[PDB]
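Student: Handing you a structure now.
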Amino acid sequence: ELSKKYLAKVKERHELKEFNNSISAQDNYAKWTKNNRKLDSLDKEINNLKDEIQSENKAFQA
Amino acid sequence: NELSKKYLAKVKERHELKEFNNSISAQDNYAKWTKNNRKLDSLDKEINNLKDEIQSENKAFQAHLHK
Amino acid sequence: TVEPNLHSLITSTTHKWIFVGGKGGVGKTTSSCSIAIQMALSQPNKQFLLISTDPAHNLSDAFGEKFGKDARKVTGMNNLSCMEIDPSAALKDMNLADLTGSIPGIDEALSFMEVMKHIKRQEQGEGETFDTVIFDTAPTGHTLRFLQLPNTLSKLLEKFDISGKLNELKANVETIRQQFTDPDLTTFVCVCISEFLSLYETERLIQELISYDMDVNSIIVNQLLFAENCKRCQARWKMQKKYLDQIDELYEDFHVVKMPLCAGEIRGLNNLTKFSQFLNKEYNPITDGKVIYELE
Amino acid sequence: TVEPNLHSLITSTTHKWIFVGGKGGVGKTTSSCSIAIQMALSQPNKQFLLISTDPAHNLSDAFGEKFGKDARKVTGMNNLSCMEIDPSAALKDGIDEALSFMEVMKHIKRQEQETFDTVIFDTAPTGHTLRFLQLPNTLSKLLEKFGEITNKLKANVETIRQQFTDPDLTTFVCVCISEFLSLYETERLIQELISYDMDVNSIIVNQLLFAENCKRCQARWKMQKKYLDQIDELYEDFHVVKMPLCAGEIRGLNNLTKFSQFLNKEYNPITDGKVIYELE
Ligand SMILES: [Zn+2]
């Protein structure tokens, strides 16, 4: 459920990066920068799910 | 604390340098400004090394304490 | 749609705090003087203060008269005054560097609280209170870091002579935040030139600002040639416009105002006023070119 | 006593790896082509390879002919060849950078299996191409930790690390223009490089006007020289070479060769001005 949605966003984040590094920030700067914004958005999500994941674990001991 | 008295000494120096570098224009003074930046990094490196000696020193004492 | 100028800002009656900043030879200080001159002229009923923490003492250099810790009316203007202060000096006088620096935002907060004291000291003593302040921020460092303080400050309080002053800072800073996070009271104006590095640095600035809940809708792009109206200049302009086209796509809801390059440095009230109008009404290389040439 | 040119490098018989990099519209790709052309001409006995990981495919654009994963001799030159590759694609085919770089090394030895004596890398304008450079340190630490397991139940990369930290084998050439941001970014680049024990003695400053030899240009030049004076104080023991701005973009072997000579012998705005104008 949760733990799957995390692994999928780590994949997405990866795919975005691979793409953004296939384009020139010089020529494409508009698009390139947009992508940078999205990457930060994902990094914020991935690091949100890591928290949720490890949290419902530590709390699972009940 | 021959070690600790240094950590505070160089943390003070690092502080004083920064306060100074921010009193000068990187635009006009760029040569000097950049030199100072180099020194700051040098100190931050000596700072983090001292920080680690302490962590390493106190972990060595608490080992002798257990033994 | 969103006009490529500062008019709405320049004529704004709500704003008590305008922050202007950018890194590089981007022309920050000149922009700050223009913005302050425009508001002052457009709102003769209100009294304005332009203050600069830039160590280079650029204000005195731009207006051609000496400014300092004591607010002075800029000669030729009855509604505009200037202050040049060194916040690091203000700290060193009064003044555990490890304990302070260890936490992000404390060093900046103490520096800033000194400029606020100076301001209210200029208002009290003389008796002339300022309606709106224009900050020319230092070209380096992160000045607004203290805006995320309360969040990270109240989080470090819950877990953990010293205790009091800290919570006091949290309080003052929250009181300020209540101002600086109101888009009608406060806004930030970014200064860049059209080149990759400036534009990148400008994006990151914007993001940092958004993270403080600071309102930034405005970008001033300086040193533009408009050459089509010298083979070297012509080419340079071709690049400037390359990025210009993409800036417009990147921030659509921004006011991105395009300012003409002026040969030599703009100084003195007269030249500044004549130049600063292109913030209010967008410079047109076709019609306005004569104004630019006469400044040379 | 440190000459403001690349001659020592350009005529160097020891160097197997020259890295060229810089961020921005700084003119990186043109510098890489110049450096490669100069060495090639100055050392007809040796065979050179110029390779670019820049996604924009700038090499084909600069020489005016198509390049790719397959090394081609640049038409007009019998000692210089070019490769344009995408390390991402090759990838799919410090750890992230290392895997990207090991792909370009495979491509190179695959083109040799005509061997190249010296390679010029035009590095990507973004990210860090050399986090791998920091890798043979990190990769050998993978082997130090790996061999640590064997005793329970490499030199191939090590000699690479040695080759990259050997100033006679390898060096980095920074490309900047005289403006604050470029110069700051250039300083940090240098520092990062020093941290990898990578030798960098060389900085190319492009797009200089030398206007005193247009009121707008004149002023711009006044700034460029402001920072120029301080660059000279900042790196004294560096070769900091000052390159003239050329209107429009330099393309084709001819124009490139004519321009690239100012890396070997410092451009003089007084005497050399005619060469610049004839390119425009
Ligand atoms: Zn010109």
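Note that chain D carries Swiss-Prot numbering, so the residues on display, from first to last, are 4-96, 135-154, 158-197, 220-279, 285-351.
Determination method: X-ray crystallography, 3.0 Å.
Each residue, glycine too, has its Cβ placed from N, Cα and C.
Positions annotated as ATP binding site by Swiss-Prot: D:26-33, D:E245, D:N272, D:315-322. Here the residue is the original one, while Swiss-Prot reports the published mutagenesis D:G30 to R with the comment Abolishes ATPase activity, leading to secretion of resident ER proteins. Looking at Swiss-Prot, the entry for mutagenesis of D:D57 to N says: Abolishes ATP hydrolysis. Taken from Swiss-Prot, the feature active site covers D:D57. Where Swiss-Prot documents D:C285 to S as a mutagenesis experiment, the accompanying text is: Prevents dimerization; when associated with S-288. Residues or ranges marked as Zn(2+) binding site in Swiss-Prot: D:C285, D:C288. Under the heading of mutagenesis, Swiss-Prot lists D:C288 to S and annotates it as follows: Prevents dimerization; when associated with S-285.
Are these features on the surface or tucked inside, and what touches them?
Tutor: In the three-state DSSP scheme, D:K26 (ATP binding site) falls into the coil class.
Sequence-distant contacts of D:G30 (mutagenesis position), defined by Cβ-Cβ distance under 8 angstroms and a gap of at least six in the same chain, are D:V241, D:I243, D:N272, D:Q273, D:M314.
Over all protein chains present, the Cβ of D:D57 (mutagenesis position) has 23 other Cβ atoms lying within 10 Å.
Cβ-based neighbour count (10 Å, all protein chains) for D:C285 (mutagenesis position) stands at 14. Secondary structure at D:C285 (mutagenesis position), as computed by DSSP, is coil.
For D:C288 (mutagenesis position), the same-chain residues 6+ apart in sequence whose C-beta sits under 8 angstroms from its C-beta are D:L275, D:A277.
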Student: Which of the three DSSP-derived classes (helix, strand, coil) applies to D:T32 (ATP binding site)?
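Tutor: For D:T32 (ATP binding site) - judged by DSSP and reduced to three states - the answer is helix.
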Student: Any idea what DSSP makes of D:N272 (ATP binding site), helix, strand or coil?
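Tutor: Going by the DSSP assignment, D:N272 (ATP binding site) falls within a strand, counted as strand.
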Student: Among the binding-site residues D:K26, D:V29, D:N272, D:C317, D:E320, which residue has the largest number of other Cβ atoms within 10 Å of its own Cβ?
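Tutor: The residue with the densest Cβ neighbourhood is D:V29.
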Student: For the recorded positions D:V29, D:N272, D:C285, D:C288, D:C317, D:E320, which sit with their CB under 6 angstroms from an atom of ligand 1?
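Tutor: Cβ under 6 Å from ligand 1: D:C285, D:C288.
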Student: I'd like to check the chain gap: with 38 residues not modelled between D:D96 and D:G135, what is the distance in angstrom between their CA atoms?
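Tutor: Here the Cα-Cα span across the missing residues works out to 20 Å.
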Student: Give me the non-local Cβ neighbours of D:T32 (ATP binding site): same chain, 6+ apart in sequence, Cβ-Cβ under 8 Å, ordered along the sequence.
Tutor: D:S55, D:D57, D:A59, D:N61, D:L62, D:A65, D:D166
Student: So the entry has no coordinates for 5 residues flanked by D:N279 and D:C285. How far apart are their C-alpha atoms in Å?
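Tutor: Flanking Cα atoms, separation 11 Å.
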Student: Check the deposited model and tell me the whole-number distance in Å separating the CA atoms of D:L197 and D:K220, where 22 residues are unmodelled.
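Tutor: Distance between the Cα of D:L197 and the Cα of D:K220: 19 Å.
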Student: Taking D:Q154 and D:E158 as the modelled residues on either side of 3 missing ones, report their Cα-Cα distance in Å, whole number only.
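Tutor: The answer is 7 Å, taken between the two Cα atoms.
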